Amino acid sequence: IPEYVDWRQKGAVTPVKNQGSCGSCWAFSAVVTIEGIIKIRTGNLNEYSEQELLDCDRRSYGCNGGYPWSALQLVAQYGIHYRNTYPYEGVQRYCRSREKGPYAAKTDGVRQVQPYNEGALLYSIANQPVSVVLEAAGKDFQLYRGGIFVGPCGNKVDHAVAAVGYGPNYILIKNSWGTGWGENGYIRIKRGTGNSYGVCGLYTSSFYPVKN
Ligand SMILES: *[C@@H](C(=O)O)[C@H](O)C(=O)N[C@@H](CC(C)C)C(=O)NCCCCNC(N)=[NH2+]
């Protein structure tokens, strides 16, 4: 795999979103990987509905949090609507997939990256955007304004984001806190520290959709 991967340069990343007050990071995370893999497989970049995952993933808890892997299973089992048809409301409502006609996209499945393994994560990111989790509760993460982030942070992972690239000394992360946070909405997190958790627990739990 190359020394640098940046899926934004391959036109595989949609603009940065702001999840707002709702704890829907897991659905934003999931959607980034769906948007990425649909572009990689079909050549079209589209935006898909975080709101639909929020309303329709019964394993998750709406704005109270959820599971990227569960949302990814939803999309493989059923599909997902365009974001324009099922726009983000920042509040869990009832699942409106049937009202909004046929799904715009469907995946074939969900894989887990083998946890606590930096090379396994980078291999996956070389192929497509990957849903990853990290500890975002710490003030240093929240006030991040740019640079390679090394922490301080612990391993109490609480926030699902999407890795859309990496370099020699960082993993490139699309966050869902708007374009004002971090590096236009992105964070570069240090890798290769020999901490198998990853910094801020980045290697704890990573998933990507499969599409054939
Ligand atoms: C993340 C966010 O929106 O910033 C959001 O709180 C979230 O989805 N958190 C996850 C943990 C990460 C995905 C590692 C989470 O807390 N998942 C468990 C479900 C939420 C707690 N359960 C209930 N019933 N409230």
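Numbers in chain A come straight from Swiss-Prot, and the residues shown are 134-345, in order.
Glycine too: its Cβ is placed from the backbone N, Cα and C atoms.
Residue density at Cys158 (active site): 25 other Cβ atoms are found within 10 A of its Cβ, drawing on all protein chains shown. Annotated active site per Swiss-Prot: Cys158 (among others), in sequence order, evidence recorded as experimental evidence.
Neighbour list (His292 (active site), Cβ cut-off 8 Å, at least 6 residues apart, same chain): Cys158, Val266, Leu267, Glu268, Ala269, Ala270. Positions annotated as active site by Swiss-Prot: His292 (among others).
For the recorded site, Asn308 (active site), the DSSP three-state label reads coil. The number of other Cβ atoms within 10 Å of the Cβ belonging to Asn308 (active site), over all protein chains shown, comes to 28. Residues or ranges marked as active site by Swiss-Prot: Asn308 (among others).
What Swiss-Prot records for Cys158 is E64 binding site, and it gives experimental evidence as the kind of evidence.
According to DSSP, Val165 (mutagenesis position) is assigned to a helical segment. In sequence order, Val146, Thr147, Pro262, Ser264, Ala295, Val297, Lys307 make up the list of same-chain residues 6 or more apart from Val165 (mutagenesis position) whose Cβ falls under 8 Å from its Cβ. For the mutagenesis result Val165 to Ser, the note given in Swiss-Prot is Slightly enhanced thermostability and higher optimum temperature; when associated with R-307. Enhanced thermostability and higher optimum temperature; when associated with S-169 and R-307.
Listed in sequence order, the residues of the same chain lying 6 or more apart from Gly169 (mutagenesis position) and placing their CB within less than 8 Å of its CB are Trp140, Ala145, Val146, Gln261, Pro262, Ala295, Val297. Here the residue is the original one, but Swiss-Prot notes a mutagenesis experiment at this spot, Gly169 to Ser: Enhanced thermostability and higher optimum temperature; when associated with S-165 and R-307.
Around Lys307 (mutagenesis position), taking its Cβ as the centre, 27 other Cβ atoms fall within 10 Å, counting all chains. Annotation of the mutagenesis experiment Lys307 to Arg in Swiss-Prot: Unstable. Slightly enhanced thermostability and higher optimum temperature; when associated with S-165. Enhanced thermostability and higher optimum temperature; when associated with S-165 and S-169.
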Neighbourhood of ligand 1 - recorded positions from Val165, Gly169, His292, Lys307, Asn308 with Cβ under 6 Å: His292
